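Here the structure comes first, spelled out in structure tokens, and everything after it is commentary.
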Amino acid sequence: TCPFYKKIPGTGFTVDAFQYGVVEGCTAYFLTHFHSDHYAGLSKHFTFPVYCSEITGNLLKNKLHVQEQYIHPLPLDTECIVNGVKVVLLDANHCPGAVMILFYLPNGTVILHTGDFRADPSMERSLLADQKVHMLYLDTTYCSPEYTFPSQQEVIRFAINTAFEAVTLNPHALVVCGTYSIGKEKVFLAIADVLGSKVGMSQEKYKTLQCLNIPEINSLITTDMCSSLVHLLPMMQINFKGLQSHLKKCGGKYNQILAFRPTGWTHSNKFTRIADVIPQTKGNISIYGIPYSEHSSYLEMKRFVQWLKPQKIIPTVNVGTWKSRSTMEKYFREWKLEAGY
Ligand code: NI
């Protein structure tokens, strides 16, 4: 059965609720982004209206084979009417095609569902600026002050400089980047750009990337691995065994691997600055864990909420334990008392 924090009161709507069978009273199913915890349950056999971004709708049609007649893509930053209710989709600064959803309820209540997001001050000047929000359904992934990480721009600087140095010292080094979902494409695109290479990958992952409206993409990616010195592999293969095996396959073109695992937060964040990050090394293989996040840090989250001043907050992440729920509720009250709303 569908949990309460996936239902929008006063509407026939649910958000990211495809794994519960037919939800009683649901006339339209919204999908915030194409990540498997959120789309779980969709397929070519789904026959209700799905509302989403253009990019999410390209992925539904080409990767999950959802029939076109049930996909309802909406433009961003545009007031639209759905089953008699005004909605707006906003950029969530998560993965490609990810949105927040503003619902303007018939009774005057305004609700923001962030989906998954990385809060940013740029959001304080979208259509959110113009009106009050009564209820916020909040991505609370990293809702504790221990969760600090650098900007995406500092992390990419590190990666470009690390890759460029290594391959200039050794022109026979290969760079490998791990992936398991959409998101974090800047990591591998920025490294390939500095090296003057295309990114090489499987047909399945190439297909996924061709659904994302990224400009000049035919210029940056390829299925011809032999022509590329930046390769993408599944995240599970980014270990010494899996990389040794890959190097065998390249037929003596390369004699060294430098590999990147973009993670979210890890506890080495609570000690080490990005500048000071070092790899794990075995022989001619080095692996860098880099803290490239597509979710809000604690401070980014707190700033957004203190700017928005919602009347009620409903967490959508970490909701399964009483200790997590109590922790989150204590921070929400702090923020409200400090800011005065
Ligand atoms: Ni996500």
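Numbering of chain A is taken from Swiss-Prot, so the residues present carry the numbers 700-1040, in order.
Cβ atoms are placed via backbone N, Cα and C, with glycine included.
For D838 to N, Swiss-Prot lists a mutagenesis experiment annotated as follows: Impaired nuclear focus formation, reduced interaction with PIAS and increased sensitivity to cisplatin. Residues within less than 8 Å, Cβ to Cβ, of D838 (mutagenesis position) and separated from it by at least 6 positions along the same chain comprise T813, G814, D815, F816, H994, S995, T1015, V1016. Mapped onto three states, the DSSP output places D838 (mutagenesis position) in coil.
For the mutagenesis experiment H994 to A, the note given by Swiss-Prot reads: Impaired nuclear focus formation, reduced interaction with PIAS and increased sensitivity to cisplatin.
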